[PDB]
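> Got a structure here, written out as structure tokens. Questions coming.
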Amino acid sequence: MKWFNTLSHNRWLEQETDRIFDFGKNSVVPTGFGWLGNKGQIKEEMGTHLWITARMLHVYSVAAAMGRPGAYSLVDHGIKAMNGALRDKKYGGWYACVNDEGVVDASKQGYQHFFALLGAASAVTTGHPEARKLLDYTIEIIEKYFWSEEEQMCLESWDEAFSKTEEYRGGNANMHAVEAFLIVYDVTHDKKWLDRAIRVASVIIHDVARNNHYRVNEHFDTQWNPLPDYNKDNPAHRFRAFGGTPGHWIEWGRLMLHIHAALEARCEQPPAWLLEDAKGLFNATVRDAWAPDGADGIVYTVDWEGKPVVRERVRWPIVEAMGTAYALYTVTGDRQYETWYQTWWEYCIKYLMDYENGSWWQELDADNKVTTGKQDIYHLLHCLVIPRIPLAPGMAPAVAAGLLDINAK
Amino acid sequence: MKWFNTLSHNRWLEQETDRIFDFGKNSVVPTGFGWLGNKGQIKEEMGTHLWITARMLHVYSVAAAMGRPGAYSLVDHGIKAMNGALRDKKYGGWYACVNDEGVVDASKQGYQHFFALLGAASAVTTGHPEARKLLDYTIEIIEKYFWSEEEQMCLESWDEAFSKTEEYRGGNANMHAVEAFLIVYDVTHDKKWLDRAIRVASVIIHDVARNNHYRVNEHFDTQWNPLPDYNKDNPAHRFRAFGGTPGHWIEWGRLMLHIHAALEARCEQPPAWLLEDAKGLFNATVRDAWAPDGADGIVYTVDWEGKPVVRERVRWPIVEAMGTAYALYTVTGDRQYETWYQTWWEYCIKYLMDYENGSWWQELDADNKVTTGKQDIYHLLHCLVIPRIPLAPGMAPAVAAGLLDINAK
Amino acid sequence: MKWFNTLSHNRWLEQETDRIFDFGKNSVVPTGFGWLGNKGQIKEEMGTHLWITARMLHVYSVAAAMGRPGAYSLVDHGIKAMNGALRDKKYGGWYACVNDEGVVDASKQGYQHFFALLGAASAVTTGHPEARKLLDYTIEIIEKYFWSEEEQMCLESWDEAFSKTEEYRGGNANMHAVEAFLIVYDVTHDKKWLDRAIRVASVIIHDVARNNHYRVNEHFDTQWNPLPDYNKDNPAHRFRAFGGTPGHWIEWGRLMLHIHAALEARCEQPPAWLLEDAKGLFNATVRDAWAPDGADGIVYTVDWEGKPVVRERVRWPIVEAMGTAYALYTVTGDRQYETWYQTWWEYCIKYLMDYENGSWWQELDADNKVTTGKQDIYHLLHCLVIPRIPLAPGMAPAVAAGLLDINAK
Amino acid sequence: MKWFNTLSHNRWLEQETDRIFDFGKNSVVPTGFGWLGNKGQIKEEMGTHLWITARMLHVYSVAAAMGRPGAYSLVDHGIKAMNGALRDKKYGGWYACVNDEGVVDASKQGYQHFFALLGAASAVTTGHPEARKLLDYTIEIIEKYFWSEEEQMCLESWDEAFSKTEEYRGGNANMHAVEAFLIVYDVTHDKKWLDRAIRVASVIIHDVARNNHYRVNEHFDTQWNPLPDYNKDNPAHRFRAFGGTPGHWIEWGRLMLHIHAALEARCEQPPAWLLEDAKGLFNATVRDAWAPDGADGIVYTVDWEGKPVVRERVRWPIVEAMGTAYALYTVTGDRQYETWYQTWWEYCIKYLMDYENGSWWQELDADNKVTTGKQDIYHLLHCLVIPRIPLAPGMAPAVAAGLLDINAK
Amino acid sequence: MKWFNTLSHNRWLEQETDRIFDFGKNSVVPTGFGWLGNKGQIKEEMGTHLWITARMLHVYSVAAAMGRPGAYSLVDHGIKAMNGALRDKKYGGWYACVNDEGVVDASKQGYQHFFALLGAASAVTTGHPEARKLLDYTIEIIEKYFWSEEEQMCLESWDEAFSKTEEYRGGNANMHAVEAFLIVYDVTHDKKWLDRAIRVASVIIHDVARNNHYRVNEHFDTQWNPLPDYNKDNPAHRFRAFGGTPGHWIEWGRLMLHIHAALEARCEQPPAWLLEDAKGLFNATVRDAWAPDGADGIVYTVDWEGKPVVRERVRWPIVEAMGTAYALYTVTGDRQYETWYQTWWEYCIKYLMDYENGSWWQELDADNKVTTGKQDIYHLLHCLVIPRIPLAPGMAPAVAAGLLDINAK
């Protein structure tokens, strides 16, 4: 079967993309974007998280570019939210969480700020009068507290008043910085942002993952020395879980291809290691996490031997795997990648998609049974929109440039 | 943010267009098309109006051209209805309104007869075997009692037996004559109809509106002298309301652009005043009618000072403003026209579109809150289909010639 | 074997079209366009014919629309000539022939005035600021001296002062009137021009030719009674040759299809006889004129039993046949017409095309051997340009409309 | 640098193709196609060769499908030639060579009969009424004398009377049989022709060449035992030269991909070795024959250690190399193949193309200097037309199915 | 009459482009590219100029991206030249002129070094392995001797040893710097190059020309004080001619739009003055230099009152006018820019194109008659290639990105 670049498949994707945009509409709250439950209803107690608000701003910037009435207004709501109670106008940056009664979590977290940077860069492709203003501010905050000058890497987090940064370095914060850097690069054509992106990846993927059977090490100390046994005493705990999470490996793979595509787009040969490492990460993910325990699906975490630790099938990992499959196919033409893409779509519609209550299920059993909400729709664009556009420039910029389906027939 | 000429946006417009065709299918009644309420149910006390019946015939001629099974049948039903109880087999033309018991209103109104002309001209593009026959007849009636020889303008109304014509001349009847003449021109290529169209436009818009800050004067006496104070002592009355109706100003602009496009299509440099006046009318509309009273939306009427009189936001004015925004953009390429188009679509999906009960709401108060049917869908094609085809030839002809999305990517 | 609607074949045609445009550029003389000899050199002795000048005006309006620089400058030269020496400043119309000295032939030829009409209408598609004026002026004298209001047919010729019209009616003058009318109709949309075309064809073809085995009777008396034995005394004499000339039969066919397309372009069902008779004329042409004397080629004239009279293979007859073959194919879809088109192209490049001295040969003996200049290129566009555009609107209008290769893949 | 699938490069190719089609038009003689010299003149002493006549039949079948007037005529001339003098009315098959005086060479050569098969199969795509007949007749002769049912391979040659077949087997005869089998299969869909191509390829390439460092072994004995030292005492002594000729290795590669594409075209996964070996043959060609003696170019002959024997640069070897580079690129997506294609195109216009005297030079010395006709143009289509069409169906079938430039933008 | 974005017109441009590419192929010499004469022969006495070699390297990078074999070989020759004789191995940079015996002119001219930067940057789009190397090296020399860090403008020239810069500042050097910066920026995305372009243009155009009736002031002293009376004593002297040079005015306009396009390509709204000033420079060009002395054409120099000084008609000024006309049309949509483009194309084919001896004439007298070689083809790509691609990225980059005819139908 041939799906990639076929107008028939892409139309199915767009139709699913609309069902997804619709689901996100209800997250709208005075202070930003709320946390949606299993039936698309707001879960008041969760409040307004910075990362969710940043992601929604990003998601609706893409919907606005696709010509959907109402999306721009959500982009506008997101920009107002990023200029409201979420912003710490005394110390700078944004609180991790707030609600209609005040600040819930005042910490300043890197990954959530890089998501703010992404939302800002994507919002800019809509042409919204305040977008460029939000991005400029975000860049200042990022270059002041999250992009280490001496380390040339991303910091993890700080206390509310930016008095002390956490003595830890993580891969997820750096990966999403890579992600946001790509779009910032697209809306400024200032190579500094792409340089940082490749720098971060060379350190975490090219120097460490590559020497670890492509199993990405997530935890590091202040000197950026790996801490492989981090949380080994409690491997089941999900926060900064022990070992590697295949979901991130495969994400890192697509992002490097985006970097790969950007260099070529400006007639600059990409270092061969971008594609080599993307291939290895995809391979590592399939090797250790795909249907390794007697059932299909991608497990959540694996140890340093490649053996599954957290066997739950969280939604985003397989969603990202499809995005990467598409990315590798686009670069290599190797049809094996499309086979995986399709194999995973089969899985997704059979166990994840929820037409009854809306959107997709968030987490499943090791037997793929729904487990005892659905606060994200951001990852879904990576398997719904990404396979419809080129790897360069980034998604929002690509859809805004009108590159949707340009390679399909 | 680009929407115009993008297949992604146009796919959205078509999906909305189908939801609209669906909504109107219930209007079907023995004698023609009924009056649909807020839930899409027929309000039988309203009976069968000539204007509504004529409009539906027009709408479904476009639906048939778009390849929707069933549309042709409604077209067939319309043609037969225009040949039945609605037609005055004794004096000629059509009764303004009828029902099962008989004639509800026997007056012969110009604007409604011109819609009859539009409906017939649009039916002709479906190829229906009785369409040409219906057009020829409508033309006889029009050239006999509604297009004045000595005036070279259109009459307003006559009593049932055509013994006495009303001693009044209105812009609305003449505006729809222009609208109708354009399509008649497209299906006969007899310049006479385009000559008449530009003629009434030079009189009502180029000569009077143009020197009245582009605020169109609607009421005139038998000598075509404007009656600016018509209904001044009752500014609120809807029928022949005092002052100007921005919704009509904006309509006249698009129609004049259709004329402009018609002249270019046949290698004839269009008189520059067509574009100039279209710009002025559009500008006058945003100037006085858009968000003038502390809230968004296009007010209904304004005085000769540009001050709002009737502040309710009726659905069709902003709908037409969008069609015109498309027309001006298409001719001038000025992106500002697109921004207005988007501003208005954002407003429409937020306060006008009714996904719950169907179609769009009909009227909102000055605060954009619904007030209390939905008897029309004809205006909606001007913001759903028009943005997908060139300005020449007319809508039905263009869709029938297969020009849908001809310029999109 | 497929050629029609194939980009590859069409590219070949365009490339040959350019070779043809080039050749004609050398005919430029102060008073208009000269008579090119067998090597593209001007034959001063021939002077400046009205028909040659008007044809070139038409030819370069097409080249101009094709984006070839210099073409518009020739169009300009043509409009100045039509306003200079060739134009009778005392009686109106144009002298049949002139030169740097004075008027060589002062008679007012009907067919040359219709070529004047065609030339002006084609010039109008270029947008030249003086073309619309020349057309308007040409229409006046045409409706004044060549389009008989009482006959509803075209006259043959007048003396210089327009005091006496010839007591003769010919098919050639009327056919070119139809050719010119189509285009005039395309740039004005005055129904009458098409009605007139329809009327002329219905008399000369549907009434006479049809009842004459589809062999067109060329000569008539003032009351349109056919003179079948006109010049029977000198069958060889070419000026108003005896019998019928297949070349004209096939042209008529294509012109009726252009009328056919015109009618459908405005959503009108064309009377059946147009296609019927087109097919009849094409069948007769191949039946009596193709390879009827031991060698390939289309003979010049035939007697009323279909037997060849003047056997020389002149250039324009087979050129036209190819054009009509395309027209019939476009309407019927019958692949046999394409086989003929291909059969005739092979004959042409083998016997008519002259890459050596330029352009195409003008005439060959019954053995297809060259004999004795090359004063025309107008006909060549009917096998070179026509096959790349739809039948409606006319050639010049259709190319200026951007329809070149619209149906080719 | 991107060339493949770009309309700009393909336009250059077509324009160069036409120059080649033109050069070959002069080879026409009463008995078929003659031998053209360094200036496109016929070298009558060479007579009418079977292989030359068949190739031209094949070539102009492609030109005819490309819409070039005159091509079909040559195709017709070719078919009549295959039914004329060249055909042995007594014993069947075709003489190796004839001229106006009689049979110059009455031997029945295999490779020449396979070119006959090819020429007929390509002719079939033009739809010439006599083409199918010639193909069936050619098939009978092939299955009766050249396709060994017991050997499941192709014979080399027979005496005029088909009494004794040469006790020798060669790679070239079998390669061209594979070439012709591809097209015969495309116009018959008789599975056996493709099964035979695969069979032949699996022996000569997968069984032999593969175990010989991918250097094709050309000479075999009656039982197919390789004769590596065949004519080793007669090195440069042309006609069955000693060692391997890279040009052929590279042709085998392309033909195997054609087989590969054919299998996929009917939803059948092709044997892995087809592609693997094609890559192997390409590698060996560049490894041994490309720029191996101090200058650029592909040497004609090499020994079993990869050392150049005959160092002259013949034209076709590098031309085929370009065709295979494209083939390998279309299948693998590896840009390295396009780079080679480009470096070879650079070599060609610099040393082989002869715009001065026409077409391309035939052979150059080891310093790339012209030596001393131009009897062929058939090979050229492999670097001029092949890069514009997919690998399946074959060339002629593909151009006739209208696939020219289908994958280019 | 429309030509812009029509495949037919663009095919005519490409075909003429090839004629120009061919003419320059003979300028090849050992040390680079030579001076071509009125017959395309090398004027060996002129030697090998840096600017010429730099331009050619740039021109063939474009031809190479267009799929023309041979082009890449010239790009390679160009790069080896920039690394050979022309390069001053002792002091760095490149001599203004050399020949096979040695250095003819050891001076280091600014505008020529900026052409070096251009050629190098365009060379990078081919992917030539040594192109990036050349660009980097060129950037070093530019940032060290020609881009004043202190002035934020470009220097004019230095002595062979880079020990003293000329106490003069000029517009031409800084303009070609802007031209080169656009492309360097396209193949690096180092914001500074576009910022420098903006900077340079804001000084020379927005501050000076804008306040000088949009007449560009060429000459400045060391502190950038305008020297409007420079060479006023000998107005006819060609070197640093007195007054303004319209040709340059119009080039500046186009370059500013390339900047406009770049800014938008990265979702950034460009300063309004870029387009405002482009319109201004274009208007002034037409106002003062087009047909101001009794004959059509663009004069070479004009004084501070707009009166013509040097009336000779040089080739490049009008060539750039056509290029800018296209640019303004692409951004404004104003059809009047297309009329000028067409008006200028008619002039060109009539008086400048030389089909007889090749390429175009270099200069004409005030009556448009040829005077007295043809050492350039670089300017011609601006009226032949530019109108076939968007304004961003630059020409070499855009063609290599495969955007040729992207907007044409």
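The numbers used for chain B are those of Swiss-Prot, and the residues that appear cover 1-372, 377-413, in sequence.
Header lists the method as X-ray crystallography, 2.5 Å.
For all residues, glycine too, the Cβ spot is worked out from N, Cα and C.
Copied straight from Swiss-Prot:
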MUTAGEN   B:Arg55 to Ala  Loss of activity
BINDING   B:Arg55, B:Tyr111, B:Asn172, B:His176, B:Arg238, B:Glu251, B:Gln362, B:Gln379, B:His383  6-sulfo-beta-D-quinovose binding site
MUTAGEN   B:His176 to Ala  Loss of activity
MUTAGEN   B:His248 to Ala  Loss of activity
ACT_SITE  B:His248  active site, proton donor/acceptor
MUTAGEN   B:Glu251 to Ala  Strong decrease in activity
ACT_SITE  B:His383  active site, proton donor/acceptor
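Surface or core, plus neighbours and distances: that's what I need for these features.
Every protein chain shown contributes to the tally, and the Cβ of B:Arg55 (mutagenesis position) ends up with 27 other Cβ atoms within 10 Å.
When secondary structure is read from DSSP and collapsed to three states, B:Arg55 (mutagenesis position) falls in the helix class.
In the three-state DSSP scheme, B:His176 (mutagenesis position) is classed as helix.
For B:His248 (mutagenesis position), other Cβ atoms within 10 Å of its Cβ number 21. Under the DSSP three-state reduction, B:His248 (mutagenesis position) is assigned to helix.
Non-local neighbourhood of B:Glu251 (mutagenesis position): B:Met175, B:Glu320, B:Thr324, each in the same chain, at least six residues away, with C-beta under 8 Å from its C-beta.
The secondary structure of B:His383 (6-sulfo-beta-D-quinovose binding site), as reduced to three states from DSSP, is coil rather than helix or strand. Neighbour count (other Cβ atoms within 10 Å of the Cβ, all protein chains): 21 for B:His383 (6-sulfo-beta-D-quinovose binding site).
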> Of all the recorded positions given, B:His176, B:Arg238, which has the fewest Cβ neighbours within 10 Å once its own Cβ is left out?
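Comparing Cβ neighbour counts within 10 Å for the recorded positions B:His176, B:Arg238 gives B:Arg238.
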> Across the listed 6-sulfo-beta-D-quinovose-binding residues, B:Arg55, B:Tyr111, B:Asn172, B:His176, B:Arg238, B:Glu251, B:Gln362, B:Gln379, B:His383, what is the farthest Cα to Cα distance, given in whole Å?
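Looking at B:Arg55, B:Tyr111, B:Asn172, B:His176, B:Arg238, B:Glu251, B:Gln362, B:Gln379, B:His383 as a set, their Cα atoms extend up to 21 Å apart.
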> Cβ-Cβ under 8 Å from B:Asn172 (6-sulfo-beta-D-quinovose binding site), same chain, 6 or more residues apart: which ones?
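For B:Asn172 (6-sulfo-beta-D-quinovose binding site), the qualifying residues are B:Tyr111, B:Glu218, B:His248.
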> Which of B:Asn172, B:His176, B:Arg238 (recorded positions) reach within a Cβ distance of under 8 Å of chain D?
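From B:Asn172, B:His176, B:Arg238, flagged as close to D: nothing.
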> What whole-number Å value do you get for the CA-CA distance of B:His176 (mutagenesis position) and B:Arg55 (mutagenesis position)?
11
> Round to a whole number and give the Cα-to-Cα distance in Å for the pair B:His383 (6-sulfo-beta-D-quinovose binding site) and B:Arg55 (mutagenesis position).
9
> Are there residues of the same chain, six or more positions away from B:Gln362 (6-sulfo-beta-D-quinovose binding site), whose CB falls under 8 angstroms from its CB, and which are they?
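Spatial neighbours, sequence-distant, of B:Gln362 (6-sulfo-beta-D-quinovose binding site): B:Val314, B:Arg315, B:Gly377, B:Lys378, B:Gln379, B:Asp380.
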> Any idea what DSSP makes of B:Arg238 (6-sulfo-beta-D-quinovose binding site), helix, strand or coil?
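Assignment for B:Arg238 (6-sulfo-beta-D-quinovose binding site) reads coil.
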